[PDB]
Amino acid sequence: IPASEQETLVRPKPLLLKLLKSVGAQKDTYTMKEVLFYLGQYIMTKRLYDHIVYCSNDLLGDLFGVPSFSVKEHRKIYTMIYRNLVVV
Ligand SMILES: CC(C)(C)S(=O)(=O)C[C@H](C1CC1)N1C(=O)[C@@H](CC(=O)O)O[C@H](c2cccc(Cl)c2)[C@H]1c1ccc(Cl)cc1
């Protein structure tokens, strides 16, 4: 995963936007750096993470389509996030 990916510009779909709005200011266009931080912050503030995030109990699970995932499998995380946004 190249660092340049963090600079890419994206627009979250409605359910992802709902999640992001609980940790950051609403924007019409975000960088992937922003999306990753806000999602990460959401997970930490809600203590869904202690390397496993448990989200069967949360909107995040509905967004990702999984009951849990590892914080270390970055490829899979990127793929899960991208189902929930549109590139601009
Ligand atoms: C402290 C923080 C800045 C808020 S954070 O680093 O984002 C916290 C979250 C963790 C889920 C709660 N998080 C991490 O702890 C670490 C884990 C690691 O070292 O590999 O980085 C995660 C990360 C960062 C960038 C890209 C990806 Cl795909 C994952 C990264 C992570 C981000 C987003 C998701 Cl969906 C999952 C993990």
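Chain A is numbered as in Swiss-Prot; the shown residues are, in order, 19-68, 73-110.
According to its header, the structure was obtained by X-ray crystallography, 1.6 Å.
Even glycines carry a Cβ here, placed using N, Cα and C.
Counting every protein chain shown, the number of other Cβ atoms lying within 10 Å of the Cβ of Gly58 (mutagenesis position) is 15. Annotation note: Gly58 (mutagenesis position) sits in a helical segment as assigned by DSSP. The annotation that Swiss-Prot gives for the mutagenesis experiment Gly58 to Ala reads: No effect on its ability to induce apoptosis.
The chain break between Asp68 and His73 spans 4 missing residues, with the CA atoms of the two ends lying 7 Å apart.
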